[PDB]
Protein chains: 2
Amino acid sequence: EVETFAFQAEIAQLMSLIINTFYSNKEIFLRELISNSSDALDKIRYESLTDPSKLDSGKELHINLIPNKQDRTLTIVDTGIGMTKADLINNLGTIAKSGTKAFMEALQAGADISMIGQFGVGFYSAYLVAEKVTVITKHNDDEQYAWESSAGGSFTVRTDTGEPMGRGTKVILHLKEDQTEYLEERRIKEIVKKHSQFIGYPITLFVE
Amino acid sequence: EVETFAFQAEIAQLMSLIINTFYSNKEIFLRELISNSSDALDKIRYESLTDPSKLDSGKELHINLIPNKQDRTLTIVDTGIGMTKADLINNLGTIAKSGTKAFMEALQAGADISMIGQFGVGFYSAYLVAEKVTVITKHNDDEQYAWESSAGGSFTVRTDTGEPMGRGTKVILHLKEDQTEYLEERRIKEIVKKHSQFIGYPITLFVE
Ligand SMILES: CCNC(=O)c1n[nH]c(-c2cc(Cl)c(O)cc2O)c1-c1ccc(OC)cc1
Ligand SMILES: CCNC(=O)c1n[nH]c(-c2cc(Cl)c(O)cc2O)c1-c1ccc(OC)cc1
């Protein structure tokens, strides 16, 4: 049912750098994950331009933000192109090995962690606030998978038989104990307004 | 030999807005075109991860900047994934119709033209400095095409029989008469250093 994989050495090193570096401006994770959602949404939209049946799995192109104080999770859902099993395994559709190398040569040259997205590995900023991350995804050319990691050098992939989602990607952030401010409506609103004001898809902040 | 197409109404409107709006910070075009080259390069690299024969048409992943004062052109070449004929026709692989709409709702809300790339239509900033633009491209799954436009509502596409390039995209900017500062080594260097310092591919500035 569940396969376990090792992160390539460079990705594991990126993940330790994000987890262990003292760095206070953690809120940029939300921008990186929304921006990722926007890229996936752009992709399904571009595909629908020549093949409208690509949208048979859902015409709505949007991003939802769902906080849950009881489970201590912030979930980001989008109706973008989604990922195949192979995409999930190859670093969630990123060029993360070379992107990590570039990012680290910048960090030497003075840059800081807020610029991680410029190197294509913005996802991993999720580990600034999350102790575990679960990625649930559905691409038109494959079944629904769940990817999951709590860092420490490994991730899992399983075929997800739970809630079918049609098409897209759901990112569930199991928040660190001292990071529950990102479940507060006021705070999420503030971050979205600050860093994500010109995203070309509706972003709905669910309430509790 | 040569097909002529009309820009969708919204793209034509974007192109008039870029050409006719008084706006002095024109140098951002280079950043947008390099960043486009970087995205294409990321794509061929991601593809090679699972199918290394994708790089049979060239293993080198780079961006060259070639000024020519005699022809009055700045050319940007990259060895990225390239575009099929259909990509060229569908707004150079962009979601330009919806991206233009978003960009224009931002311009109402106070944003300026330097943020065009946040809406996926950064290419068209080329018309801040160029009176004509020629895009020559080669994707693994198709032949070599040349796209061309001097705005005014139309572009052409032809199958390019001239210099074969293996794989990638070449953007040739026929500069406006008052915009020849972007052929000066000092100036191009300055712009690349300012706006394009963390691009994960070597950028070579050719000399004359
Ligand atoms: C290749 C076809 N699929 C995709 O590209 C895709 N599909 N879903 C996502 C995606 C990834 C993350 Cl991490 C996220 O938070 C949201 C997403 O939609 C992505 C995705 C993958 C890689 C990215 O690198 C910047 C950004 C988004
Ligand atoms: C779908 C497969 N091909 C590509 O995506 C592609 N190939 N070459 C380019 C490209 C486009 C421009 Cl305008 C440029 O200046 C440089 C490029 O490499 C692109 C490209 C297309 C769209 C883009 O939108 C941001 C950015 C780059």
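The numbers used for chain A are those of Swiss-Prot, and the residues that appear cover 16-223, in sequence.
Every residue gets a Cβ built from N, Cα and C, even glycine.
Quick look at what Swiss-Prot lists:
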- A:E47 to A: Strong ATP-binding. Strong interaction with HSF1, HIF1A, ERBB2, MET, KEAP1 and RHOBTB2. No effect on interaction with TSC1 (MUTAGEN)
- A:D93 to A: Impaired ATP-binding. Strong interaction with HIF1A, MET, KEAP1 and RHOBTB2. Loss of interaction with HSF1 and ERBB2. Los of interaction with TSC1 (MUTAGEN)
- A:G97 to D: Abolishes ATPase activity (MUTAGEN)
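Recorded residues A:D93 (mutagenesis position) and A:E47 (mutagenesis position) have their alpha carbons 13 Å apart, per Cα-Cα distance. Considering only the mutagenesis positions A:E47, A:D93, the Cβ with the fewest other Cβ atoms within 10 Å is that of A:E47.
Here the Cα atom of A:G97 (mutagenesis position) is found 16 Å from that of A:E47 (mutagenesis position).
The DSSP secondary structure for A:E47 (mutagenesis position) is helix.
A:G97 (mutagenesis position) is surrounded by 28 other CB atoms, counting those within 10 A of its CB over all protein chains shown. DSSP assigns A:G97 (mutagenesis position) to coil in the three-state reduction, placing it in neither a helix nor a strand.
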